[PDB]
Amino acid sequence: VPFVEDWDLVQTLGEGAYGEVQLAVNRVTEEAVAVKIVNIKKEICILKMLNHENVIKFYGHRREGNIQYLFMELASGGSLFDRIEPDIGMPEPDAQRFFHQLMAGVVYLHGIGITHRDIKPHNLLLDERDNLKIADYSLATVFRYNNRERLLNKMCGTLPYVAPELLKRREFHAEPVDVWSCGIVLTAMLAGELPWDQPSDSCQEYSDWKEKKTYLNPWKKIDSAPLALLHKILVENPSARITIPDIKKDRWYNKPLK
Ligand SMILES: N#Cc1c[nH]c2nccc(-c3cccc(O)c3)c12
């Protein structure tokens, strides 16, 4: 029962990079939100930019001495990680719908010149109608400003989800990195397993993929239509990799399902 103004901080929803996330229920109105309890300057700044239905909304913040409190839209359906059954995945029509929503959120972000940099199932939250929302902007950054792109140079993210250029290049474009990670998420949805620990030539599973050994897992679990899309996303050269406009033209992406 701590509190901040009208909100009771009722239960922990988890830890992130830094900072607990609590469920905050308002004593008066009964509204429920999520509150992150904690560089931060930049995060808040990016958070106030966000206005889209597949992105977690920012409601405002309050600094109270030591601790900053970031109020955000609650997603009470848990995360996509909870929907992925190990070694199985989920039904292809659920995967497709979530992938559609993830692409809508990522397009939006990239359109305001923001890169998330850590797309993975734990950061993809569901609302009570199973709508997907991209959350956690603690690693997010600006890659386009006044219509000029800047390349990134900090390595960050989560190894299984990161694009290979991030481990090999001094500087790289933001957008193909976020596309690659969506590809790994789509793999996980359809196969219930990640394909490699990291995308280095010293990792055997990655070498196998580049040699097109799709008779192996996880690829053997995936139907040929989504697998053809994954062949276009998980492309090692970032300038050859498919872009989001072209993902939206892909045959599996447009296939009627369920
Ligand atoms: N962050 C955040 C959240 C924003 N709305 C939420 N709704 C439910 C859970 C979370 C949440 C909780 C722990 C870790 C995390 O990554 C996200 C959030």
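Shown for chain A, in order and in Swiss-Prot numbering: 3-40, 51-270.
Any Cβ shown, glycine's included, is placed from N, Cα and C.
According to Swiss-Prot:
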- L15, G16, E17, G18, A19, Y20, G21, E22, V23, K38: ATP binding site (BINDING)
- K38 to R: Abolishes kinase activity (MUTAGEN)
- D130 to A: Abolishes kinase activity (MUTAGEN)
- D130: active site, proton acceptor (ACT_SITE)
- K132 to R: Strong reduction of chromatin-associated CHK1 ubiquitination (MUTAGEN)
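Features as recorded by Swiss-Prot, highlighted on the structure.
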residue	record	DSSP (3 states)
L15	ATP binding site	strand
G21	ATP binding site	coil
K38	mutagenesis position	strand
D130	mutagenesis position	coil
Check the mutagenesis positions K38, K132 for other C-beta atoms within 10 angstroms of each C-beta and report the one with the most.
-> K38
Which value in Å gives the longest Cα to Cα span across the ATP site residues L15, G16, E17, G18, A19, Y20, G21, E22, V23, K38 as recorded?
-> 14
Proximal residue to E17 (ATP binding site) among mutagenesis positions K38, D130, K132 (C-alpha distance) | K38
Can you list which of these recorded positions (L15, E17, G21, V23, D130) have a Cβ closer than 6 Å to ligand 1?
-> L15, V23
May I ask for the distance between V23 (ATP binding site) and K132 (mutagenesis position), taken between their Cα atoms and rounded to an integer number of Å?
-> 18
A19 (ATP binding site) sits from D130 (mutagenesis position) (Cα to Cα, rounded, in Å) at a distance of 11
Chain-internal residues, separated by at least six, CB under 8 A from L15 (ATP binding site) = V23, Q24, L25, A36
Given the recorded positions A19, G21, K38, which one's Cα is the least distant from that of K132 (mutagenesis position)?
-> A19
Looking at the binding-site residues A19, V23, which one has the fewest other Cβ atoms within 10 Å of its own Cβ?
-> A19
Taking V40 and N51 as the residues either side of an unmodelled run of 10, what is the Cα-Cα distance to the nearest Å?
-> 11
With a radius of 8 angstroms around the mean position of the C-beta atoms of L15, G16, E17, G18, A19, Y20, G21, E22, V23, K38, what other residues of the same chain does the ATP site pick up?
-> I39
